[PDB]
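I have placed the structure first, in the form of structure tokens, so that the comments after it can refer back to it.
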Amino acid sequence: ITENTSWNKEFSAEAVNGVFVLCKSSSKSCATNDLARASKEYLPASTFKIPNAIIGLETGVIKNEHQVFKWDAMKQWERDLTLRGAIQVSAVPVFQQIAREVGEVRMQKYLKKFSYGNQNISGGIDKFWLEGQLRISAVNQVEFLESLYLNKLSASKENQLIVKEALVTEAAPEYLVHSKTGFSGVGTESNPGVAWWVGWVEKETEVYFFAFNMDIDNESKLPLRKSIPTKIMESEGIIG
Amino acid sequence: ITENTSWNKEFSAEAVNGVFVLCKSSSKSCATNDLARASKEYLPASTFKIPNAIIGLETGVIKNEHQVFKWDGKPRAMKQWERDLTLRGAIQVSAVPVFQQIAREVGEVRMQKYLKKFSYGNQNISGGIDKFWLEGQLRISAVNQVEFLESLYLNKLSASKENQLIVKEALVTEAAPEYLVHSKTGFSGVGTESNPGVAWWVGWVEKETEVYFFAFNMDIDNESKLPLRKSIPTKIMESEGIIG
């Protein structure tokens, strides 16, 4: 992995502290604006829905791709959702329940198999990824996503494929994006939260893996988690 | 399958002779503008890339979802096809030569077997292994397309779940958190004024926790009318509240 400090320009205009990791073809060819931060580990927040969904399917907690999660202070948490819907929209109770049913022993087992961050799930079985001790780096997110892309995670190919379709966020004949956002909450200047955007882009016959994170201490800065990576990817010729 | 005559309103303007079949939840609850035409069989054209892809994967002709179909640098009928393509790309751009080669490698015996398993139209593959779905004797109706697509959606085709899932992602054409469309077009040609070609749009829509299966075909003798294969069904679906 090489460092491209010229990418810092994109963070500076907004006084944002963050990192972008971009890899062409495989994780053996990565570039980042900040080597140090690229390997620093942060709360995954909702990016954890990816491993959580795979584990849910593997353990049988989630029956199949067509399972409907029925609603028994947020409007979104009062509607019926498909697996894809639960992943792509706010659905805190759904994944809290999935995590509880999976249980700490099984959860720990799968995060070991997945080499997922610091593999520290202390903090409560239904919130370790948001308020607990779990941390993962941008580099580790790219490695994890690459394994998923290739169906190399320790899970059935079927379940990996199911979760992959659930992650599709942009579609054109020769351009397909699988992605997932995360946000731990708006923190303060001295104690910021973290915001993420991770995924991969298939452009023609090439593939690019990416992971972005930034410190967030202002609610209005949240959209930068998509615009900063987009501008960098544009400059690399991926978007056009 | 009841008939919705009000839907003809979308066909009258362009003097289009066609049919739209729309099913909510399953093929046991369908509606159409034309009962007679709904079960009439036509050349699948480009919609055949769906079963062709599944069969290619099943027989091992296509290795897996990441197989690249390399361009040899030789002229193709469409400039859009003169490049390396993934399986999804080849389907989405309707790269005929890629699928003709797949069909050749599959072979008549295996092709026949799989179309029987899939209950695919008249199952007649006469006319040449690389042209039966384009210029040959293969025929399928709008109702049959919906039945076939429902099976695919449910992973009920006689093929691995893995392979059905691969082709499903390849068919995604519209994506939003609570709205997902899988679809494929077809266009046999303009034929003649007396014997016109056929245009298709088939697929399914997932909106919130509901699913809608659809199949559209129309007679076409002028290429300029092609976009109607998507606009007519879209207008009907939008009128039914099926929109993102």
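The numbering of chain B matches Swiss-Prot: 22-265, in order.
This entry, so its header tells us, was determined using X-ray crystallography, 1.7 Å.
For all residues, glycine too, the Cβ spot is worked out from N, Cα and C.
Of all the Cβ atoms in the protein chains shown, 23 others lie within 10 Å of the Cβ of B:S67 (active site, acyl-ester intermediate). Feature annotation from Swiss-Prot assigns active site, acyl-ester intermediate to B:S67.
Around B:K70 (mutagenesis position), the C-beta neighbours below 8 angstroms that are at least 6 residues distant in the chain are B:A111, B:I112, B:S115, B:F120, B:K205. According to Swiss-Prot, the mutagenesis experiment B:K70 to A carries the annotation: Abolishes catalytic activity.
B:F208 (beta-lactam binding site) has a Cβ environment of 19 other Cβ atoms inside 10 Å. Among the features that Swiss-Prot reports, beta-lactam binding site is placed at B:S115, B:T206, B:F208, B:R250, with the record citing experimental evidence.
Among the mutagenesis experiments that Swiss-Prot reports, B:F153 to S is described with the note: Increases resistance to ceftazidime about 30-fold in P.aeruginosa strains PA01 and PA14; when associated with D-157. The DSSP secondary structure for B:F153 (mutagenesis position) is coil. B:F153 (mutagenesis position) is surrounded by 21 other CB atoms, counting those within 10 A of its CB over all protein chains shown.
Listed in sequence order, B:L64, B:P65, B:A66, B:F69, B:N73 are the same-chain residues six or more apart from B:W154 (mutagenesis position) with CB atoms under 8 A from its CB. Swiss-Prot documents B:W154 to A, F, G or H as a published mutagenesis change and attaches the note Drastically reduces catalytic efficiency, between about 50- to 30,000-fold, with respect to different beta-lactams. Decreases thermal stability, despite unaltered overall structure. Reduces or abolishes carboxylation of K-70.
All protein chains included, B:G157 (mutagenesis position) registers 16 other Cβ atoms within 10 Å of its own Cβ. Listed in Swiss-Prot is the mutagenesis experiment B:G157 to D, annotated as follows: Increases resistance to ceftazidime about 15-fold in P.aeruginosa strains PA01 and PA14. Increases resistance to ceftazidime about 30-fold in P.aeruginosa strains PA01 and PA14; when associated with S-153.
What surrounds the beta-lactam site, by Cβ distance within 8 Å of the Cβ centroid and not counting B:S115, B:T206, B:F208, B:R250, is the set B:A66, B:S67, B:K205, B:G207, B:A220, B:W221, B:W222, B:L247 from the same chain. Each residue contributes its Cα atom, and for B:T206 (beta-lactam binding site) and B:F153 (mutagenesis position) these two points are 17 Å apart. Here the candidates are the recorded positions B:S67, B:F153, B:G157. The one whose C-alpha lies nearest to that of B:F208 (beta-lactam binding site) is B:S67. In the three-state DSSP classification, B:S115 (beta-lactam binding site) falls within coil. B:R250 (beta-lactam binding site) is 22 Å away from B:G157 (mutagenesis position) when you measure Cα to Cα. Each residue contributes its Cα atom, and for B:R250 (beta-lactam binding site) and B:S67 (active site, acyl-ester intermediate) these two points are 13 Å apart. If you compare every pair of Cα atoms in B:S115, B:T206, B:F208, B:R250, the residues listed for beta-lactam, the longest distance is 15 angstrom. Spacing of B:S67 (active site, acyl-ester intermediate) relative to B:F153 (mutagenesis position) is 11 Å (Cα to Cα, whole number).
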